[PDB]
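Trainee: This is the structure I want to talk about, given as structure tokens.
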Amino acid sequence: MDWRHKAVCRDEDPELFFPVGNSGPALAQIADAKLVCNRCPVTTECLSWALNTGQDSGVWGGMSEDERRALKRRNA
Ligand code: SF4
């Protein structure tokens, strides 16, 4: 389970770890990782990440600030 939780960690969207440039698909790409990464269980990486970014989370997945930007733009 632990490796699986971090399986989706690295198996998410590189766009979630890297801020989008000027493309739109990046939002859809990022958005995909966002749903798959957010619905995945929790790991020490998830808790440690939230503390590093000061984000209130525990049951959900880990998401970067740039990632949230990609999401808001995706919804428009
Ligand atoms: S939700 Fe947390 S444990 Fe799951 S892949 Fe994303 S960062 Fe890793």
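This entry, so its header tells us, was determined using solution NMR.
Using N, Cα and C of the backbone, Cβ positions are placed for all residues, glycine too.
Look at Swiss-Prot and you will find 8-70 tagged as domain '4Fe-4S Wbl-type'. If you look up Swiss-Prot, you'll see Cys9, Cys37, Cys40, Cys46 marked as [4Fe-4S] cluster binding site, on the strength of a curator's inference. Swiss-Prot lists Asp13 to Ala among its mutagenesis entries, and the accompanying note reads: No change in 4Fe-4S cluster, binds DNA. Swiss-Prot lists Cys37 to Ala among its mutagenesis entries, and the accompanying note reads: Does not bind 4Fe-4S cluster, binds DNA. For the published mutagenesis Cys40 to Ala, Swiss-Prot gives the following note: Does not bind 4Fe-4S cluster, binds DNA. Swiss-Prot gives this note for the published mutagenesis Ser57 to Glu: Still binds DNA. The annotation that Swiss-Prot gives for the mutagenesis experiment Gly58 to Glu reads: Loss of DNA-binding, still binds 4Fe-4S cluster. In Swiss-Prot, the entry for mutagenesis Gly62 to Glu states: Loss of DNA-binding, still binds 4Fe-4S cluster. The structure shown retains the original residue. Quoting Swiss-Prot on the mutagenesis of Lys72 to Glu: Loss of 4Fe-4S cluster, loss of DNA-binding. For the mutagenesis of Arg73 to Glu, Swiss-Prot gives this note: Loss of 4Fe-4S cluster, loss of DNA-binding. The structure shown keeps the original residue. The annotation that Swiss-Prot gives for the mutagenesis experiment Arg74 to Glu reads: Loss of 4Fe-4S cluster, loss of DNA-binding.
Situate these features within the shown structure.
Mentor: In the shown protein chains, 21 other C-beta atoms lie within 10 A of the C-beta of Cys37 (mutagenesis position).
Under DSSP, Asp13 (mutagenesis position) is assigned to coil, being neither helix nor strand in the three-state scheme.
The DSSP secondary structure for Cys40 (mutagenesis position) is coil.
In sequence order, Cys46, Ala50 are the residues near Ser57 (mutagenesis position), counting only same-chain partners six or more apart with C-beta under 8 A.
Counting only same-chain residues six or more apart in sequence, the Cβ atoms lying under 8 angstroms from the Cβ of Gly58 (mutagenesis position) belong to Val42, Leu47, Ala50.
Sequence-distant neighbours of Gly62 (mutagenesis position) (same chain, 6+ apart, CB under 8 A from its CB) are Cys9, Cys37, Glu45, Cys46, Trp49, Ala50.
Over all protein chains present, the Cβ of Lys72 (mutagenesis position) has 9 other Cβ atoms lying within 10 Å. A helical conformation is recorded for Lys72 (mutagenesis position) in the three-state DSSP classification.
For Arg73 (mutagenesis position), the same-chain residues that are 6 or more apart in sequence and have a Cβ closer than 8 Å to its Cβ are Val20, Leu27.
Take the CB of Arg74 (mutagenesis position) and look out to 10 A: across all protein chains shown you find 18 other CB atoms.
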Trainee: Pop the Cα-Cα gap between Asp13 (mutagenesis position) and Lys72 (mutagenesis position) into the table, whole Å please.
Mentor: 16
Trainee: In Å, rounded, how far does the Cα of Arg74 (mutagenesis position) sit from the Cα of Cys40 (mutagenesis position)?
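Mentor: One finds 21 Å between the Cα atoms of these residues.
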